[PDB]
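Participant: The structure under discussion is supplied below as structure tokens; questions concerning it will follow.
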Protein chains: 4
Amino acid sequence: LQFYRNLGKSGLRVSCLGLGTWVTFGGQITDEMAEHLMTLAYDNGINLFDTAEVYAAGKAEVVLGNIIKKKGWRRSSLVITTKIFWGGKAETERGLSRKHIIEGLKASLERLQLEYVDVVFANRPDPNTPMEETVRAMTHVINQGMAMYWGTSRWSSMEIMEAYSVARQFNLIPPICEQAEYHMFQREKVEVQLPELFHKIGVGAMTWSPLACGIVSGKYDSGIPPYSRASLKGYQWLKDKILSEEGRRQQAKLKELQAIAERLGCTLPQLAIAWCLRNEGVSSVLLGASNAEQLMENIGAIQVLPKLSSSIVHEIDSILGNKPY
Amino acid sequence: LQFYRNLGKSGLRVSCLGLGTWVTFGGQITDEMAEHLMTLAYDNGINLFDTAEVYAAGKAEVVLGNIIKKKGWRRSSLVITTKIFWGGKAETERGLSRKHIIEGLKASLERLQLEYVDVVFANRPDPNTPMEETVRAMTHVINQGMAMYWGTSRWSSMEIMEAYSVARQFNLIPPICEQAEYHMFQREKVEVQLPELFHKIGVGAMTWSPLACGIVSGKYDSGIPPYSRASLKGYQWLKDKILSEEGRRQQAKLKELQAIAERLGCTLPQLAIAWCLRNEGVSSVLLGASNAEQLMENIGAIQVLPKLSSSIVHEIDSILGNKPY
Amino acid sequence: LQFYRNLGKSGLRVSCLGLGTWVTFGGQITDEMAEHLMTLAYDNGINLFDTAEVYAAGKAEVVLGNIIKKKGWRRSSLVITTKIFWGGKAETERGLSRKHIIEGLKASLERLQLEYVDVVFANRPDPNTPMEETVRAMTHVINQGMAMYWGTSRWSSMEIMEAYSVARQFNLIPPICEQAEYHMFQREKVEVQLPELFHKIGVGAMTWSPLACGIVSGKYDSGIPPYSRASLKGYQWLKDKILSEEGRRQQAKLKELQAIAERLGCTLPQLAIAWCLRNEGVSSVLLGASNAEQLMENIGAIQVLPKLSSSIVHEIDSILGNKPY
Amino acid sequence: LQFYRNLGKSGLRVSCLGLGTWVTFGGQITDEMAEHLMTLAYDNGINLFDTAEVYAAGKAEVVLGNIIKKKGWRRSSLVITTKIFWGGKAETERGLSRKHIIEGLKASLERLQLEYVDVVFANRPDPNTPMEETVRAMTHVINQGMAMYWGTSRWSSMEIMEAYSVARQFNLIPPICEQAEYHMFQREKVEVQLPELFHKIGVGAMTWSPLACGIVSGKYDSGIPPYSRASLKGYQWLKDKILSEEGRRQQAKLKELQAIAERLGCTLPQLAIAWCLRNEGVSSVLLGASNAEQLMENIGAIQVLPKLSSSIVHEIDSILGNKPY
Ligand SMILES: NC(=O)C1=CN([C@@H]2O[C@H](COP(=O)(O)OP(=O)(O)OC[C@H]3O[C@@H](n4cnc5c(N)ncnc54)[C@H](OP(=O)(O)O)[C@@H]3O)[C@@H](O)[C@H]2O)C=CC1
Ligand SMILES: NC(=O)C1=CN([C@@H]2O[C@H](COP(=O)(O)OP(=O)(O)OC[C@H]3O[C@@H](n4cnc5c(N)ncnc54)[C@H](OP(=O)(O)O)[C@@H]3O)[C@@H](O)[C@H]2O)C=CC1
Ligand SMILES: NC(=O)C1=CN([C@@H]2O[C@H](COP(=O)(O)OP(=O)(O)OC[C@H]3O[C@@H](n4cnc5c(N)ncnc54)[C@H](OP(=O)(O)O)[C@@H]3O)[C@@H](O)[C@H]2O)C=CC1
Ligand SMILES: NC(=O)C1=CN([C@@H]2O[C@H](COP(=O)(O)OP(=O)(O)OC[C@H]3O[C@@H](n4cnc5c(N)ncnc54)[C@H](OP(=O)(O)O)[C@@H]3O)[C@@H](O)[C@H]2O)C=CC1
């Protein structure tokens, strides 16, 4: 295991684990909790912190920014990343047009109280904006020192390749990373497609929702000590998914996986996370945590890593029976 | 109907209707009226506001800028555009030379009290300036964050193509839009030529003078409630056009069109404007208004849109008998 | 005659006559005189004012800058140009290296109290600096808004072409003008070589020393009312040239030319200057003046222009017997 | 001999001798000593001063910066250079990634109290960073005015060529110089490889450790008046090298060289340094000095230069018996 690795083939070194701020900062948890969670993460070697202009309507960014100024950590020791797409109710306040990328990132930076982010991501694809406009815009903010690199999220392999094509044709800067969902019940893209882009154009993979929003911790049957999101304001969809006919099917397999965990001497959450890092293809996994206990338990997945043999992996595949092909 | 659409093939989303500031702001109407007209427009979904360094010798821009700071609307919810060409009596204070484009836009920005405009247009072609110099200059102000995009106005298809040629040869930024005159008595360019540029190089069309400066409202025989421009200082030309042998010919056809309007249950102005939006090729129509009544009547053209059948259109063509070919 | 014309094929319009500041501003004449000379020039339509970082060790630039702020003329109505090369006694304070072009122009701008000059010239060729470095540097200051265009001076046709080559190969900005010496006794370059560059690469010609530092006014035998430079501090070389065996030869021909002048009803200085403007190839002639009388007499050459027939020109050639071939 | 020469084929003129700041400024010597050493160097024509973000943890840069502001020397008369690579204990605080090059140089500039350095070097190769990212980053800081040129150090010929390749393929700025070790016991690279890069891609050579950290002054057997570094904190390696079986072998040859020195009428240090400048291929030699006596003795090597005949050189080769092939 390598705690720090390159994000894709770029020169940006990130910790294999990062702390995100979705649903948490400026929302579910208190600012005191947030400051505690980031300090723990930072003091434990994590240098990657992800946020977005849409999270808690900018509040997540403000909190994140406040913790950074309050703690006084050197900017050069942090790797801050934020996503852009949804930045307001006005028509021109969403998308990947040059206008919103400039205005959006500028706004996030003000809220974050930072001159620049290390990586600015397109939170998702934009059907209404030509790839050229977007790539120039991304290239622009980087040349303006508002960001060091840029990445994509929820983009198809072809779309990412199109970005690369545009960059090479007009001599702009290619994307260095894709933020994809990755957990035992969402594997195809990261396991089959992303490696392809890594070898062809050096694009790295930063994954999110290691526990499927908490579903994989088993907290909805055999879970670890924490709070509940499925029962949070506006997450009726999450509750539905969990209570769905299939929600029960996966919740059943977790029981079998829970076994392997005990057998390995770690919690289910730790198994699931270390599982995401088995991939050499995954540069870093973004953690989600509402309390210090969950965070440290998760950060413990690092230890579960060496004890993950090929047969243990194959055994996992059989239980999940969804290995990508 | 789509209220918001892309300006050409760019990522900039504009309202199908915009409010201009020619003859009005800083001139014909009072600042109080102006603030009232823009607020109405803004509150009704219009995000496109056009001006020019030449309008009322910069006063139009100042008023526009004052309304924006006074109202406090978010910059990211507005799409401001201004034209450059005539910026002073000095020899070097006019044209499309790098010198005037930089100095001109910089001046408009100061008067507008804005860091940048969304689109900066060349108010007209410049015979004395090489296309390369102009395109570099436009590309320059965009890279300097003084503007997000640039467009042309009163340029020929070939000239616009030449701009595009220059941009692709030296890797500069192509124009995204052409501001052309468009109303029932001026159709050829927008109906026949502009679509060609849209498909070939993604150039969009933003039209102006939907009512031919007021002539199409019939206010010079069967017009709507408002004031008179043809009788304004320096518009002797407009009065002449209206009193011309042909001025009477078109004023005659309006009578026939006025019929269709009543039949449709809308005013002549509404018919004429909704007529301009029938085109999928027209990204947005710039309105001209000296009072709140005219503005709301015009903004009503949106409703007249669905009730505009092909036969109604063909019937219009027969009355006008000028359909482009 | 066209009072204003394009500098080369660029979009920058200049007056056929400009006022320079060599030997004069911050040196030979008083600041009061300078302010008077520029005001006269400006009020008479001249918008071109040339200076250099070397002139009076920067004082010329300071004076020029002071007159501009004091008079309050709009920056957009002026065309300021300065040359760079000799900017200090330190090794790295001279040349056309990126370092000196940046530092040199930045210094001139501070002394001039201006954000930018319209044209920055290389005062002369640099053997110790690669053309690429120089062209990038020039391109750089233009993109940084420190200058609008750049030109060369005392460069050979080949050198200018090499600059153009570099610009097109790396997509940098080509030079738009060459500042060459031009008067009845220095003709070859401007009459034979410069036109070639104008047609091939649009390079314009801005000429200097219309009177050969005063020698052509005949003030050293049959001259106009003024002061003496040949007898100034450090111009022993000028005195020598005038007293040279050839100095007498040319001083003899002036006598014959003086005749043609009277015959035309103008002074010798006016003849000589209007002679420089007969060329369509000369965009502008930089005047040198130590007092208001000389300036207005010179500015009068404009009138002598129409009365300059082909036979009068041919008659001049015979007297000079140095027509270029 | 030419006291000032071009650094490689660039336009940057440097003194054949420069003063470095490794081990000295902010460390071994006092700030008073430092100010004295730089003043001597400056007053003697040296305009080249090298430092690094790693030297004395930034203190070297601070001292250097303080001397510069205190003395008030014109920025345009100095050639400041610093190296980037090791800038902190955090993972992302080292390397040649865009992130560290920007943050690192920005930090050095703050400590140096300067807007820019003349040349920013990569202190060494980075295996974890793609050449493209590095060259863009270097090109970026130059375009941002944080540096005038950039160079490499401890890079292989191939690596330097790869940088050049990247620059020409994406139209970025190539490196102008390589900082290589060079003294009588380290010759291969500077004598055989560097000339190759100079002719092929104009890369110049700036050498360091003319005395092999002091070993060549003979101060460890027959040395000049000064202090001892081999016995300094953390230089156990240097002491070891000197006491090594080979340390004695070279220390033996010095005895023979010491002879030639007396015969030439100069000190061993002077011989060794002037030896480094015999090369037309070496643009400049960076001196190391802990006191004014060493500095002036070294600066004296300039005089030893003319008295260095081919036979004297050949005689040196025989004693060293390591001439490159
Ligand atoms: N680019 C994109 O499209 C997206 C990126 N992301 C990134 O990834 C992060 C999101 O991960 P998220 O998706 O929130 O979640 P995870 O899948 O990592 O689940 C974290 C949630 O699971 C619960 N949990 C965590 N650890 C434990 C534990 N040890 N025991 C029990 N329960 C535990 C908590 O639930 P509770 O709160 O109920 O206590 C917590 O909020 C974000 O911060 C963001 O940066 C996320 C979504 C989209
Ligand atoms: N780029 C270019 O070359 C140009 C661009 N434009 C753009 O378009 C806009 C100009 O439109 P304009 O050309 O002024 O005008 P329109 O053709 O839209 O006519 C508006 C005028 O008609 C009258 N009017 C408007 N609505 C009504 C109504 N409902 N009933 C009766 N009369 C009515 C008013 O006359 P009155 O004032 O007499 O009451 C008003 O000033 C500008 O704001 C500008 O941004 C305009 C010209 C050139
Ligand atoms: N780029 C380059 O390499 C160079 C550019 N230049 C440019 O051109 C200008 C230089 O012109 P300069 O070269 O000074 O001179 P000119 O050839 O135009 O001669 C001007 C001088 O002649 C005398 N004079 C002018 N008008 C009259 C008159 N009507 N009657 C009698 N005597 C008269 C004066 O002499 P006195 O002062 O003795 O009274 C005056 O200083 C500078 O300002 C500079 O901008 C100049 C040199 C090099
Ligand atoms: N880019 C890179 O990788 C590197 C670049 N460099 C550059 O070159 C410089 C380093 O040179 P350095 O490598 O320090 O040394 P040198 O080989 O020039 O040796 C200088 C040392 O030798 C002694 N000395 C110097 N002159 C005399 C003399 N006349 N008589 C007796 N002893 C003398 C002193 O030892 P004492 O202190 O013991 O008195 C002094 O510190 C740095 O300043 C740096 O800028 C250096 C290393 C790496």
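Chain A residue numbers are taken from Swiss-Prot; in order, the displayed residues are 36-360.
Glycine residues also receive a Cβ, built from the backbone N, Cα and C atoms like all the rest.
Marked as active site, proton donor/acceptor by Swiss-Prot: A:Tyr90. Look at Swiss-Prot and you will find A:56-57, A:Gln63, A:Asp85, A:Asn158, A:188-189, A:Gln214, A:243-248, A:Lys254, A:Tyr262, A:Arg264, A:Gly323, A:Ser325, A:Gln329, A:332-333 tagged as NADP(+) binding site, backed by experimental evidence. Quoted from Swiss-Prot, the note on mutagenesis experiment A:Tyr90 to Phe is: Abolishes enzyme activity, but has no effect on NADPH binding.
Describe the structural context of these features.
Facilitator: Here the Cβ of A:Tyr90 (mutagenesis position) has 25 other Cβ atoms within 10 Å, regardless of which shown protein chain they belong to.
Remark: A:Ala247 (NADP(+) binding site) has A:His218, A:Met219, A:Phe220, A:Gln221 as non-local neighbours, by Cβ distance under 8 Å and separation of at least 6 in sequence.
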Participant: Give the three-state DSSP assignment (helix, strand or coil) for A:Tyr90 (mutagenesis position).
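Facilitator: For A:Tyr90 (mutagenesis position) - judged by DSSP and reduced to three states - the answer is helix.
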Participant: Under a three-state reading of DSSP, tell me whether A:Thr56 (NADP(+) binding site) is helix, strand or coil.
Facilitator: coil
Participant: If you count the other Cβ atoms within 10 Å of each Cβ, which of the binding-site residues A:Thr56, A:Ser244 comes out on top?
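Facilitator: It comes out as A:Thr56.
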Participant: Should we count any of the recorded positions A:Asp85, A:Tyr90, A:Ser244, A:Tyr262, A:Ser325, A:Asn333 as near ligand 1, judged by a CB under 6 A from one of its atoms, and which?
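Facilitator: List returned for ligand 1: A:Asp85, A:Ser244, A:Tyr262, A:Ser325, A:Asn333.
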Participant: Excluding near sequence neighbours, so keeping only residues 6 or more apart in the same chain, what lies with its CB under 8 A of A:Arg189 (NADP(+) binding site)?
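Facilitator: Non-local contacts for A:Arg189 (NADP(+) binding site): A:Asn158, A:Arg159, A:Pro160, A:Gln214, A:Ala215.
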Participant: How many other Cβ atoms are found within 10 Å of the Cβ atom of A:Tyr262 (NADP(+) binding site), counting all protein chains shown?
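Facilitator: For A:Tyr262 (NADP(+) binding site), the 10 Å Cβ neighbour count is 13.
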Participant: Where A:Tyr262 (NADP(+) binding site) and A:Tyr90 (mutagenesis position) are concerned, what is their Cα separation in Å, rounded?
Facilitator: 19
Participant: What does DSSP call A:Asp85 (NADP(+) binding site) in the simple three-state scheme?
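Facilitator: For A:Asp85 (NADP(+) binding site) - judged by DSSP and reduced to three states - the answer is strand.
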Participant: For A:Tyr90 (mutagenesis position) and A:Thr56 (NADP(+) binding site), determine the Cα separation and express it in whole Å.
Facilitator: 8
Participant: For the binding-site residues A:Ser325, A:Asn333, which one has its C-beta crowded by the most other C-beta atoms within 10 angstroms?
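Facilitator: Of A:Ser325, A:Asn333, the one with the most crowded Cβ is A:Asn333.
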Participant: Going by DSSP, is A:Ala247 (NADP(+) binding site) sitting in a helix, a strand, or coil?
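Facilitator: DSSP call for A:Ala247 (NADP(+) binding site): helix.
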Participant: Sequence gap of 6 or more, Cβ distance under 8 Å: name the residues on the same chain that satisfy this around A:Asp85 (NADP(+) binding site), in order along the sequence.
Facilitator: A:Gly53, A:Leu54, A:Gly55, A:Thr56, A:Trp57, A:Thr116, A:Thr117, A:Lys118, A:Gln214, A:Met241, A:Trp243, A:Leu321
